[PDB]
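Below is one structure, written out as structure tokens, with a few remarks after it.
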Amino acid sequence: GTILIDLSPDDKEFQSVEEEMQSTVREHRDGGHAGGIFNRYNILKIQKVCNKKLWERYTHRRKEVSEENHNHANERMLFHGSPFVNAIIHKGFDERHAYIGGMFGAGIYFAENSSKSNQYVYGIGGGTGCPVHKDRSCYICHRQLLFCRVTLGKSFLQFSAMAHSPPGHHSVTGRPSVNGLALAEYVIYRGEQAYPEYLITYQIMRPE
Ligand SMILES: NC(=O)c1cccnc1
Ligand SMILES: [Zn+2]
């Protein structure tokens, strides 16, 4: 049931999504080990992901959460990186997309920093890098990220350097406590609490 609609680079919607991608790149403490060495991307394509069933599954859950949280879904737009973006856009998020070994337990992980999600595109810790060249810093191969609508509801705040949400909460927020420049990461424990809105195809760019 999924169709992908290409956005024109002239469309304000393309431009706002690209700006969120580019403006949330940061340096990582691994020196580029997992995700590569880059300060910016070459955006090749941005597609809107359209699936009625998956959208309705999302809005159903969103209303449930809103009703448990004084009519506030606490909805965010966040990045997700995974080798399984094709499964996600066709069948939705579910327990197979959970990061069993993550810092906040076995849930589905989303990032404010696009460059954090980039570290997961080829697998946990970058896996072995791109399929073709086995390079986690590949500047040739096309990568894909999802920019997703995520319902946080009442989020459990973890200060730091499928499972269930903490009791009385709908998500977990991982607040950076060491790296002053890192943005937050978020975990949900129900696939229906995220919709994969945009599929972004890109390359990382070699610094000049
Ligand atoms: N898979 C991801 O995009 C991700 C986001 C935030 C933290 N860890 C992983
Ligand atoms: Zn490559």
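The residues of chain A that appear here are 952-1112, 1115-1161 by Swiss-Prot count, in order.
Each Cβ is built from the backbone N, Cα and C atoms, and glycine gets one as well.
What Swiss-Prot says about this one:
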{"type": "BINDING", "residues": "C1081, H1084, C1089, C1092", "note": "Zn(2+) binding site"}
{"type": "MUTAGEN", "residues": "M1054 to V", "note": "Loss of activity"}
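Overlay of Swiss-Prot annotations on the structure.
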residue: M1054; record: mutagenesis position; DSSP class: coil
residue: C1081; record: Zn(2+) binding site; DSSP class: coil
residue: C1089; record: Zn(2+) binding site; DSSP class: coil
- For the recorded Zn(2+) site formed by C1081, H1084, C1089, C1092, which further same-chain residues have Cβ atoms within 8 Å of the site's Cβ center? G1080, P1082, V1083, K1085, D1086, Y1090, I1091
- Item | From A1112 to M1115, where 2 residues lack coordinates, the CA-CA distance in Å | 24
- Express the distance between the Cα positions of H1084 (Zn(2+) binding site) and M1054 (mutagenesis position) as a whole number of Å. 30
- Query: Rounded to an integer, what is the Cα-Cα distance in Å between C1089 (Zn(2+) binding site) and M1054 (mutagenesis position)?
  - Reply: 27
- Note on the structure: Quick note, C1081 (Zn(2+) binding site) and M1054 (mutagenesis position): C-alpha atoms separated, nearest Å, by 25
- Message: Give me the count of other Cβ atoms within 10 A of the Cβ belonging to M1054 (mutagenesis position).
- Response: 13
- Alpha-carbon spacing, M1054 (mutagenesis position) to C1092 (Zn(2+) binding site), which is rounded to whole Å: 29
- Which residue, of the binding-site residues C1081, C1089, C1092, has its CB surrounded by the fewest other CB atoms within 10 A? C1092
